[PDB]
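Chemist: Attaching a single structure in structure tokens format; questions to follow.
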Amino acid sequence: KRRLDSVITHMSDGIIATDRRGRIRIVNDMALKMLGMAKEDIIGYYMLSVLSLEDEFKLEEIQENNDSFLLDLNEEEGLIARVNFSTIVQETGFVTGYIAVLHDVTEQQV
Amino acid sequence: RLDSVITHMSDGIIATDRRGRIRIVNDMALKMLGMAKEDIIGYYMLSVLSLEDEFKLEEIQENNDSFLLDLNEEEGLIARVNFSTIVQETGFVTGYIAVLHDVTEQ
Ligand SMILES: [Zn+2]
Ligand SMILES: [Zn+2]
């Protein structure tokens, strides 16, 4: 996690944070609305499976500096999110978790 | 295959269906284009970008090059445009993405 670019975040963003093993342990309400899912169907499940990426992408491929993935989060309700993955790291460099920031393509700024 | 693509909050974004017709466009893309939403939605992305002769949808998947476009008349804006595909679990395309980078962008 050398640059902060992939943790640039806005208040309308969906946030997912996982444990050491990539299982969702934090998910904010916006992420649940983007995903059309319930917190109970999310907590403890694998982030990459919930994001429908488990067969094209694995945790090992989340690098120190990642770019973004454009995802169709809800085809049933026309939502494109640019998705920024990143590792969480303690004081000596070791991965303790993972982050997904879900940016609505149509999100606004000032 | 998942395309990884560089994006910034200030970039214009255009999203299209399988036919390449614009369905989603953020406010920044409309500012860069200098065009109104209702003249953009449902029109061909490559027409709105004036590439219609020099680029084709079929080239997007396999292409890696980004292109330099002059975008706004009596505003004269230069953008770097990156093309990629939207692909779901199956592995089959649901549309296409245009990312518009202002060249003076930091
Ligand atoms: Zn955002
Ligand atoms: Zn940019």
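Going by Swiss-Prot, the residues shown for chain B are 71-176, listed in order.
Positions of Cβ are set from backbone N, Cα and C atoms, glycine also.
Sharing the feature lines straight out of Swiss-Prot:
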- B:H78 to Y: Complete loss of metal binding (MUTAGEN)
- B:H78, B:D81, B:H171, B:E175: Zn(2+) binding site (BINDING)
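Mind running through what each feature is packed against?
Modeler: In this structure, B:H78 (mutagenesis position) belongs to neither helix nor strand by DSSP; it is coil. Remark: B:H78 (mutagenesis position) has B:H171, B:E175 as non-local neighbours, by Cβ distance under 8 Å and separation of at least 6 in sequence.
Following the DSSP three-state reduction, the secondary structure of B:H171 (Zn(2+) binding site) is strand.
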Chemist: Quick one, of the binding-site residues B:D81, B:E175, which Cβ has the fewest other Cβ within 10 Å?
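Modeler: Candidates: the binding-site residues B:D81, B:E175. Fewest Cβ atoms within 10 Å: B:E175.
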Chemist: Counting every protein chain present, what is the number of Cβ atoms, excluding its own, within 10 Å of the Cβ of B:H171 (Zn(2+) binding site)?
Modeler: 20
Chemist: Around the recorded Zn(2+) site, report the further residues of that chain (criterion: Cβ within 8 Å of the mean position of the Cβ atoms of B:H78, B:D81, B:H171, B:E175; site residues excluded), sequence-ordered.
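Modeler: Here the non-site neighbours turn out to be B:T77, B:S80, B:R150, B:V169, B:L170, B:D172.
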